[PDB]
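Enquirer: Take this structure, written in structure tokens, and hold onto it; I'll ask about it next.
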Amino acid sequence: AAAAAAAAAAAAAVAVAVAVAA
Amino acid sequence: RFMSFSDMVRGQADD
Amino acid sequence: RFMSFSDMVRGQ
Amino acid sequence: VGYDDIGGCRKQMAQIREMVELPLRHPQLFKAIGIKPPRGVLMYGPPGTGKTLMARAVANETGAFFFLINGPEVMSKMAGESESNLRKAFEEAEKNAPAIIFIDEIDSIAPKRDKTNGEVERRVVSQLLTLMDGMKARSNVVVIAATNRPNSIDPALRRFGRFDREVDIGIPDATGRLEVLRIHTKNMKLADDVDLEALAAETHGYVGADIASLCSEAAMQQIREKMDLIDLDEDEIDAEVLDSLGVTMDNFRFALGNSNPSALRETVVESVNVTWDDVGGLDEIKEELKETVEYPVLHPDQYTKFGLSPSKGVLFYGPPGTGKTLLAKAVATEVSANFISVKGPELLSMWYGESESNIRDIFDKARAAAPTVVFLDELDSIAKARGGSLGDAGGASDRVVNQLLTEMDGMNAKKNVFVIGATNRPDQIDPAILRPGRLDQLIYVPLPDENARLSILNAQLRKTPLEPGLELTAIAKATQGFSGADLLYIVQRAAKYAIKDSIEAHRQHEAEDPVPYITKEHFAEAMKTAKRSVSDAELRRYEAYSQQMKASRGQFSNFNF
Amino acid sequence: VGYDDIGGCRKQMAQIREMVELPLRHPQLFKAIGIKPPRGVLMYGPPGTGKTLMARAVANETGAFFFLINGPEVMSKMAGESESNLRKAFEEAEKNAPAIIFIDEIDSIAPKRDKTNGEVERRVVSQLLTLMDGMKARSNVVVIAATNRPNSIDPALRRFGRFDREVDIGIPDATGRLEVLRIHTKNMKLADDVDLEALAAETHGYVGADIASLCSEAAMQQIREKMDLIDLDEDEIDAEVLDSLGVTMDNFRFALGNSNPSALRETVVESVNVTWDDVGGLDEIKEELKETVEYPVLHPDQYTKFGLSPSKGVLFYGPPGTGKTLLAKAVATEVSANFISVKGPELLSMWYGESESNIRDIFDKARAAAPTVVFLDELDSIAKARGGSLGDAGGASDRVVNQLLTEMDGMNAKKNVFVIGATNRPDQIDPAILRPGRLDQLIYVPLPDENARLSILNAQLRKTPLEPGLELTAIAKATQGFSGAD
Amino acid sequence: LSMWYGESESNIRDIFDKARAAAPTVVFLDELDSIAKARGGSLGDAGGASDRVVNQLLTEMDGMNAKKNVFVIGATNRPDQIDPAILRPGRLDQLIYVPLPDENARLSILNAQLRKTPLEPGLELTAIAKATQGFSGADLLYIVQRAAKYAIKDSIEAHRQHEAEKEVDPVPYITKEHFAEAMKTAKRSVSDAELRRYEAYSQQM
Amino acid sequence: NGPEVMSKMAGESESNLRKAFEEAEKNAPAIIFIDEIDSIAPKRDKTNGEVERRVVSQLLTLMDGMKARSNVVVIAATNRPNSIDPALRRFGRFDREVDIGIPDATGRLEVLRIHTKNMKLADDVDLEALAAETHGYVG
Amino acid sequence: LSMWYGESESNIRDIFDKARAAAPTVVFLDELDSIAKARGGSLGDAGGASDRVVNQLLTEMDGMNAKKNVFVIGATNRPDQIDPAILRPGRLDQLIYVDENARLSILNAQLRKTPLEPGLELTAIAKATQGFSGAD
Ligand SMILES: [Mg+2]
Ligand SMILES: [Mg+2]
Ligand SMILES: [Mg+2]
Ligand SMILES: [Mg+2]
């Protein structure tokens, strides 16, 4: 007989940065 | 009377 | 009296 | 557990009663009308409201077969076994008799087939779709589902034929909470002092099980109230105490003072102990705030009699050290409505969209457990003028302020949520936030006058022993420009000198209660290092801002009608 | 291990004991009053406080059946097995007797079902939700849970019926620390010269898992001290040394001086060595600082009988090289409170909202291990007047100063946290930071005068050979305008 | 908007798919200054998610043929922050400007807000309009709510006095003095600078 | 080793740690060494990977829980101690943090004498001057 | 200049790269005044961005030799605000200055696929409108 399997690894996120204008 | 999850898993795996 | 993780993983 | 153990949801109760009984009690009538009845219902609402309780009531009362499916229970390890379980369940229910399927926490086995990435899940959802409609779909069996997240459900499941009607078992009203209290206190011993009407009135956001917890807590207090006079009795508890226990109203008050709605467990504020007598001065501002918060929540009949909604927002502004945060703490401690204290920059986040997501969650919590008061400390930190920075983080501040604008006034339900803002730089606040409808009342908290500084000093010395002969009129008369913080500083310096003298006297007595109260000399020497905090520049800046607001007062007259 | 080994939290102990024992010892009371007791508890608090210890004590003491579930223990690779494991666990717990189920580190198997993205996580959380409070319902099964962060748990789990009540096992106090010290020094053989009251007094932010560390370090100091002198004798250890081993007070003093609370281990400051005798002059300033930092700590009784809260903050301003940082070092050295040191712009970050996160984390570590002295060197860097920049830098520095304002005087518990500020440009400070209640005292550190200069010279030459005939008065007279640095 | 990659544009695609499914539909984009924000300038390590969102919205608004009529209503406070791409003809053409009410408009506002309100029969609202000469609809709403609150306070005081003397409706409408007193705290919502910039934007276009 | 415990399946990294600790405690008093522990202790608060959180929690439970350990010693090695879960830097899990830092002149002389013990040198060679001239060289 | 990340010589740079890749091509630069605007001196962030855009345009337009057969087409209404540094000879020297018959032809082409009434003449609209345009 066969069998199944579950897998959940990770994802990809987005960050936000701040700058300093002269 | 005491039991841990691993003990139970191993017991059920025995059968 | 020495073992490594990958050794045990290969054994089993 | 019958139908009389559920309170506060009579409409939903009838909505489910008809669908479950009439097609299974008088089917012939449905042959007379001509069409078939709905055979699928989805109950949704916040947790702890009575969804599973209603399912249990239907199972116990209705005489038809009842099949129970927990959400994750269907899943299994063998390949193509989950669908086999669903087929077996439906066939077993159908073959024997007309039956009710109940799917508890359906959100677990309906991941929408679009955001999910698994395989077994996407076939089990399709198997459910096929079972609910198709060739030989369903013959005289009804399906009830319960969920807390109706938006996490596959839209195909929310179609006529599969789940036609969505019942919303939401937060109850005051009458609903009174009914719940009567239900949960029907099988216990109460003293005559107990008054459930007021108890339901003072409850403001509790839903279902929350009320139950209160009762338990009250009972628990009684258990620990009449067991200190009696020993543990390891062998057996005597029967003179088992009878005549009684649950006093004081126990209920105590249990109510140490509990909050389950929705606000994350936003629980530390129990600060201040009172209205703790705030010196600002008498008219205290009365205005008290009435503008207490009238919508205590006297709603008049508002609907006049048919107008109340004012919601308010913004305190003034020099630092005048009593803004102190007033907010007084509201938090005295006013009955729930309090959500949120700091200024707490809600910002490095990631993309979590600032606005955090604001939306906070306001959703506020609108759930209404009536609620939301305190925005230093409102100029998160709500600054839009489009003033040429170099930014992708316009995150502008998006935050837009989220605030839309959330505090938009396509909402106009519930009782009162926003309190506190900023000492009111010139930087974006103009849109100060429009009536968002923060309509701008209260200026000026520096105390001569008669107000004395009140502040008495408020700050209300729990301190003093000499009999001194008079706090000289201290007030001699400041003339101080703020509340400066008077507090004077008091603290005096206390420090008193403690120093006490320590020195103790050391002298040990070498070979000297100071039971503060002496006049301890004030005389403590005000030699006393200076005003706010200079004249900031004072005239705030006065100019006030005059800019009063500039709308020009060209007015008695406007006699 | 019994209940007499969890000293420090008597209230929480009784609060657990109620539903752990009364519904089993005397069930008559609840049937007499009619309502059922709570059957759900969540112990939360900072790490190393006694949560697992209390669970162990409950397991050892109660006669009920106990079932231990570690957090990441139920999940398996097979699809549909984690929920099967939970079902089997609860079925085993309930099939035998009235049992107790302890779930340790529960925050790892309840990620709110909304912020998580997996699929097994949702199913496990839903299984737990339905199985603790669904149709059928539990029967004489009470569930205990422990976590270090409760806010990262599904709101549906923090409801009556599932987790009825949340116990807060928090940081002990002086009496609690004394109780812990008595408990952990009840099996060792101490010397006659050791008292435990002083040790509990000088120990400030220790969470109770640090008291055991202190005791073990003192014992190890004794062991090494008495082993390095007497011969090793690897063949066999003589018994004349074991019967006279003892543990002196000096060992405890050494261990105390060479350790810090586990909560401040990240922010441990390098061991600088300055003393009140190293700083010349500034006698009045030294007295003022000593009082401002010692009176609230040593004599809380006086403050509470006078019904007034002590003054906390203080700022130093003056010309550069006069002794501001030197005074800060002396305080950090021989004051009896924890020290947190930050440079001027050290807490800035490029990410959005991260600077405020840093300032909030530091002020939370400061409030946890109170009393604590937070030294903010060069305040003008981190706290500048708001709205002064015509060209904005992303609107960050204003937010940073706002976060400071709300963190030094806002909706807080009024703990003993003193803020030391030091700057040489007071004009560029936000006027809302100088308000009393944030930085009450403003101390001018002026240039030394002749006597101050002489005292400074004597202090700097404390450890230095000099001529017997050398007179430093002429040096003090000659300058008339110098600073300590000169 | 969402932190994850794709989620944002996926959400706009789902929203417009729903809009197309139930055609005809009216998708109201409130406060466009958050979606259609100006992009001209430089990159602040934001990630380009705002640019991707704007491009997705632009591509998903221009692909509406005659079939599946979908009319999008925009509403923004600051009209100078909206990216010009949206304003290009063929994608979002009509520009309605909502000016401040005049005296007749103000009277209309007052009568429209007081539909379900018992009022003194001898009450004229022309005076209020004539007095407020630079107000906005929100300001008039605030005035009426203040009058209602004073009326409620008087009602509660009368009820308390009646109860005290005990050991049917004293005030059945917002009286004259109530409205007279309500405007003592009636400020102006919009200053002159905002009106100036809005007039400049209107006359420019 | 640090990253070698991570696995493809959900619920296998923790199984790997369980097996490792069980083998260590199965037979005799044992020493465990986790090289580069900072790679599997991302602080559990600044990280979004749920596998990372689960493995951190499993490590915490294995190090100090009910029936924690029976005569077993654990050693870790890291370059970034501040990037570790504070729950791991407590007494009972990691109680003594030894600082193996840069040597001084004497230590550098010792290192030179150790490394030049098997190679054959010339008569006109000294290590005291060579050790003293070196300043920043570590190990 | 709306591509960000130094769009000045990034968006225009990639536009010129795509133009030179598909040689020959026609670059229709709409609203040349709005782009150039006679940068001169402004002393600000907007002035700096305009100067960077002008420098990118000059360095991506003056570098076109006889190879790649490039051709830049610009259009403006007010030539006063155009930069004289771009109207110099050797880069862009042509100046095409831009009636009733044209208005009539535009009206007849706009009403091609339109069911107009047969009893209607468009010469009256052409004669009445003199200083109008196709947009009007
Ligand atoms: Mg339920
Ligand atoms: Mg404040
Ligand atoms: Mg533990
Ligand atoms: Mg310094």
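Here chain G follows Swiss-Prot for its numbers: 280-418, in order, are the residues you see.
So how was this one determined? The header says electron microscopy, 2.9 Å.
Including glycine, each Cβ sits where the backbone N, Cα and C put it.
For the mutagenesis of G:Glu315 to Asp, Swiss-Prot gives this note: Severe loss of catalytic activity without affecting cooperativity between the 2 ATP-binding regions. Slight reduction in growth rate. The structure shown keeps the original residue. The mutagenesis experiment G:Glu315 to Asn is recorded by Swiss-Prot, whose note states: Severe reduction in growth rate. In Swiss-Prot, the entry for mutagenesis G:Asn358 to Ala states: Slight reduction in growth rate. Restores cell growth; when associated with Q-315. The structure shown retains the original residue. Swiss-Prot gives this note for the published mutagenesis G:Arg369 to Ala: No effect on growth rate. Restores cell growth; when associated with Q-315.
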Enquirer: Reported as an integer number of Å, what is the Cα distance between G:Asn358 (mutagenesis position) and G:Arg369 (mutagenesis position)?
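Expert: If we compare the Cα positions of G:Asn358 (mutagenesis position) and G:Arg369 (mutagenesis position), the gap is 18 Å.
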Enquirer: Would you mind listing, in sequence order, the residues at least six apart from G:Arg369 (mutagenesis position) in the same chain with a Cβ closer than 8 Å to its Cβ?
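Expert: Set apart from G:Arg369 (mutagenesis position) by at least 6 residues yet with Cβ under 8 Å, we have G:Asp343.
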Enquirer: In the three-state scheme derived from DSSP, which category covers G:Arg369 (mutagenesis position)?
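Expert: Note: G:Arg369 (mutagenesis position) is coil by DSSP, not helix or strand.
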Enquirer: Report, as a single number, how many Cβ atoms besides its own are within 10 Å of the Cβ of G:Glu315 (mutagenesis position).
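Expert: Cβ-Cβ neighbours of G:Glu315 (mutagenesis position) within 10 Å number 16.
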Enquirer: Should G:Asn358 (mutagenesis position) be counted as helix, strand, or coil on the basis of DSSP?
Expert: coil
Enquirer: Among all the protein chains here, how many other CB atoms are within 10 A of the CB of G:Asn358 (mutagenesis position)?
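Expert: Neighbour count, Cβ to Cβ under the 10 Å cut-off: 7.
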Enquirer: Which mutagenesis positions among G:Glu315, G:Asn358, G:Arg369 have a Cβ sitting under 8 Å from any chain E Cβ?
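Expert: Near chain E: G:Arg369.
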Enquirer: Per DSSP, to which secondary structure element type does G:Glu315 (mutagenesis position) belong, with helix, strand and coil as the options?
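Expert: G:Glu315 (mutagenesis position) sits in coil per DSSP, no helix or strand.
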